[PDB]
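Remarks on the structure that follows.
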Amino acid sequence: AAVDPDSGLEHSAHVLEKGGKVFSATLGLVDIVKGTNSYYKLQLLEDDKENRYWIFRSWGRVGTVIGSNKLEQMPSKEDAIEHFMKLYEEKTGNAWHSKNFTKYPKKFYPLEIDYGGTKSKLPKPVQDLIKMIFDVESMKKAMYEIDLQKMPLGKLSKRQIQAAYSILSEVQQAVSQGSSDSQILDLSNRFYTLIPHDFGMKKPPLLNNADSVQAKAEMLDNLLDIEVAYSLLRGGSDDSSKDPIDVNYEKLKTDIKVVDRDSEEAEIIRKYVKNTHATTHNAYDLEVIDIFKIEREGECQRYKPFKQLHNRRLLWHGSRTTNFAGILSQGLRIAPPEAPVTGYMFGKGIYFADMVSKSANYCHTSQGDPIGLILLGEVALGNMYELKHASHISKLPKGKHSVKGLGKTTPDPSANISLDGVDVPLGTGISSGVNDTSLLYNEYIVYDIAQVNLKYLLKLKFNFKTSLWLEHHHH
Amino acid sequence: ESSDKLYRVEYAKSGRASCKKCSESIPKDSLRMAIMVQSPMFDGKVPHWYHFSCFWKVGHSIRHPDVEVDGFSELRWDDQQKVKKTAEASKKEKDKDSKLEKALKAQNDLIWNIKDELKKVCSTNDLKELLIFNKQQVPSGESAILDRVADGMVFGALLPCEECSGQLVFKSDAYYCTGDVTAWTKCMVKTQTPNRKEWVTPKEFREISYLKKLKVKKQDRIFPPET
DNA sequence: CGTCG
DNA sequence: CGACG
Ligand SMILES: NC(=O)c1cccc2nc(-c3ccc(C(=O)NCCc4nc5ccccc5[nH]4)cc3)[nH]c12
Ligand SMILES: [Zn+2]
Ligand SMILES: [Zn+2]
């Protein structure tokens, strides 16, 4: 683990480790009822060499300078650990070796913080793709980054963020109903104690606002999928040959083949992207860099039951490139049954888009990341049970296989093509006439992971129409 | 809502508080005013104390001492009428409010006449036992001990909360529950007519009760006129 | 433990 | 929060 700098001994001493455990407690305390956002860092530090020990305490509010610290050199490690454990007790109410931690009122709460020559012979575009999707550098930029506001105390562990996400599921189901204000107050208390937030001297807010709740949930899902793709990023310890290119290429169990750019299917994909790129609500042009026909292991056979099901279509699915690795390793997944269902526009299930713009908006490619990823999928939308206004659902209607959120903007229905007997809606944005609706662009949704079959993966370039492109566009 | 109420007033719980102006210690059991300020040492407010005169020497424009000061309605009626003055220094409804305020004055003087003999004859452990014997909750501090004893003897032995079952206590505006619904939150249930039973004095405190001359004049907690 | 900073 | 009677 680390060493708090307010002691100043990071260069002169390190934190202690015995019996597997480590002596660095990060207790929090959040009370929205009064507005208390207190912290407490407690460390037992041993000199790098000599047998000299200190107990370091630091307290105050989150993010602000309000607080203090104190270092107390101890006599020996024995007395030092005695004082450390009795301090942990006095503060959090539980003992150091308390397997099951039981929260007590007016007491703090500990927080888990995570720490710690050959040649490939493959086609080159795939190796570039791999270097992108297994980009350990960006993975570290995601997890191991400062951003004090996000992590005012430290990089929380996976279990912490997952528990926070579950409590947010509870918050969502309370927002949907007319829950008691006290229940939501307790939800806020626990969610802010579990995840610290620099609110300055401002009283921490309540989670009454549903939109901010969904935003924090997006943040938590981001961090969660990040740590998951990081756990997938690791795991190799054999086959030390053919560069890690082959290693992480075979870690996906997928057959990836760079579709010839000049090929017919590639031309049809380019026309799809061109027509369905609605610059409206999208301040960025798109350039088709690379095409990849992907055959995912197993997904090919599990899709056969619906191979004959009529009304199959090629659709866009787009998420952060960070997840794409896992999305290729395990195939497109559905939200878990225990995740909240009110946040989803049309409930849990594979989402799709006939407008590449909408699906691309989810890649969250920033100005500093002009490259994005998106997937073309042969989904066998059996029968589209259409829904104009948003509506969370559970029961698939009788003889209906999929949901279609209707937006006024749709691909030109006349402009469509049957590739492999699959309808491709590569038309330009026309006014569907659908009125009294909530969606802008159409949403296509299925509710069976086998109903989908990922066919192509597009490397896209998000040429944001900025000063650079602006100079290139007037000469 | 408490709303902090930085202006604060009460009797000196100890003789250790130093006046932030003259630096002299504030004697125990002496009327003293403070202002609640956010300390830089920890995430928690703290009272800067002053002598009653030193507080008004530093200049304050308190227009409504009752509402802007936490604990104003918990003092002696005489010290109250002193603060009410020092702060700035109808046809029938008029007499109605005047007479009800006279009743408030009587009630305040009565409670203090109680507490006087209460601590004069009884020890702290005796008050603790009195509170225990009425399903109450022993508070921290002799002052709060005698406050809850007087409350239970005048308005009846308080009964557990309806939600969390924690004992509630009288606040400036109404009775607030001090219980903890869960380990993460505190109960904010607030009402002006809580459920109570009658106070009970054991045989031990029978001759002592006679020494107190317990009148047992039943009544109801008068709450502030504000709104 | 109960104040005060 | 810690510090002290
Ligand atoms: N990429 C496409 O192909 C695509 C195309 C068109 C529409 C699309 N909608 C999605 C989508 C949105 C949202 C989610 C999603 O995690 N919900 C989260 C809702 C939510 N609130 C919460 C609040 C608290 C706790 C947990 C919460 N989850 C998944 C897919 N993807 C779309
Ligand atoms: Zn003074
Ligand atoms: Zn209660």
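The residue numbers of chain B are those assigned by Swiss-Prot, with the residues present covering 3-91, 224-361 sequentially.
So this one's X-ray crystallography, 3.8 Å, going by the header.
From the backbone N, Cα and C atoms, a Cβ is placed for every residue, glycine too.
Pulled from Swiss-Prot:
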BINDING   B:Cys21, B:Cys24, B:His53, B:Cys56  Zn(2+) 1 binding site
MUTAGEN   B:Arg34 to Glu  Abolished binding to DNA strand breaks
MUTAGEN   B:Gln40 to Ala  Does not affect DNA-binding
DOMAIN    B:225-359  domain 'PADR1 zinc-binding'
MUTAGEN   B:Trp246 to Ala  Decreased poly-ADP-ribosyltransferase activity upon binding to damaged DNA
BINDING   B:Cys295, B:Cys298, B:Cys311, B:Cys321  Zn(2+) 3 binding site
MUTAGEN   B:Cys298 to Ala  Decreased stability leading to impaired oly-ADP-ribosyltransferase activity
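Feature map: Swiss-Prot annotations on the structure.
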residue: B:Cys21; record: Zn(2+) 1 binding site; DSSP class: coil
residue: B:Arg34; record: mutagenesis position; DSSP class: strand
residue: B:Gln40; record: mutagenesis position; DSSP class: strand
residue: B:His53; record: Zn(2+) 1 binding site; DSSP class: strand
residue: B:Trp246; record: mutagenesis position; DSSP class: helix
residue: B:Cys295; record: Zn(2+) 3 binding site; DSSP class: coil
residue: B:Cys311; record: Zn(2+) 3 binding site; DSSP class: strand
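With a 10 A radius on its CB, B:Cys56 (Zn(2+) 1 binding site) counts 17 other CB atoms from all the protein chains. Non-local neighbourhood of B:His53 (Zn(2+) 1 binding site): B:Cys21, B:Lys23, B:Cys24, B:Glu26, B:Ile28, B:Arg34, each in the same chain, at least six residues away, with C-beta under 8 Å from its C-beta. In this structure, the C-alpha atom of B:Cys311 (Zn(2+) 3 binding site) lies 35 angstrom from that of B:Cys56 (Zn(2+) 1 binding site). Annotation: no binding-site residues among B:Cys56, B:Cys295, B:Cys321 have CA atoms within 10 angstroms of the CA of B:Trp246 (mutagenesis position).
Considering other CB atoms within 10 Å as the measure, the emptiest surroundings among the binding-site residues B:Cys24, B:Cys295, B:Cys321 are those of B:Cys24. Calculated from their C-alpha atoms, the gap between B:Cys56 (Zn(2+) 1 binding site) and B:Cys298 (mutagenesis position) amounts to 43 Å. Filtering the mutagenesis positions B:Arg34, B:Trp246, B:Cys298 for a Cβ under 8 angstroms from any Cβ of chain A leaves an empty list. Long-range Cβ proximity for B:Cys298 (mutagenesis position), meaning a same-chain Cβ under 8 A and a gap of 6 or more residues, is found for B:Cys311, B:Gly313, B:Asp314, B:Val315, B:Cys321, B:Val323. Rounded to a whole number, the C-alpha distance linking B:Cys295 (Zn(2+) 3 binding site) with B:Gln40 (mutagenesis position) is 32 angstrom. Closeness to ligand 3 is met by none of the recorded positions B:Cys21, B:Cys24, B:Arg34, B:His53, B:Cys56, no Cβ falling under 6 Å from the molecule. Closeness to ligand 2 is met by B:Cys21, these being the recorded positions among B:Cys21, B:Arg34, B:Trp246, B:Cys321 whose Cβ falls under 6 Å from the molecule. Taking the mean position of the Cβ atoms of B:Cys21, B:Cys24, B:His53, B:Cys56 as the Zn(2+) 1 site, the remaining residues of that chain whose Cβ falls within 8 Å of it are B:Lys22, B:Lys23, B:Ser25, B:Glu26, B:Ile28, B:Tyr52, B:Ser55, B:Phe57, B:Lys59. Cβ environment of B:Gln40 (mutagenesis position): B:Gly46, B:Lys47, B:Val48 lie under 8 Å away, each six or more residues apart in the same chain. When other Cβ atoms within 10 Å of the Cβ of B:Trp246 (mutagenesis position) are tallied across all protein chains shown, the result is 16.
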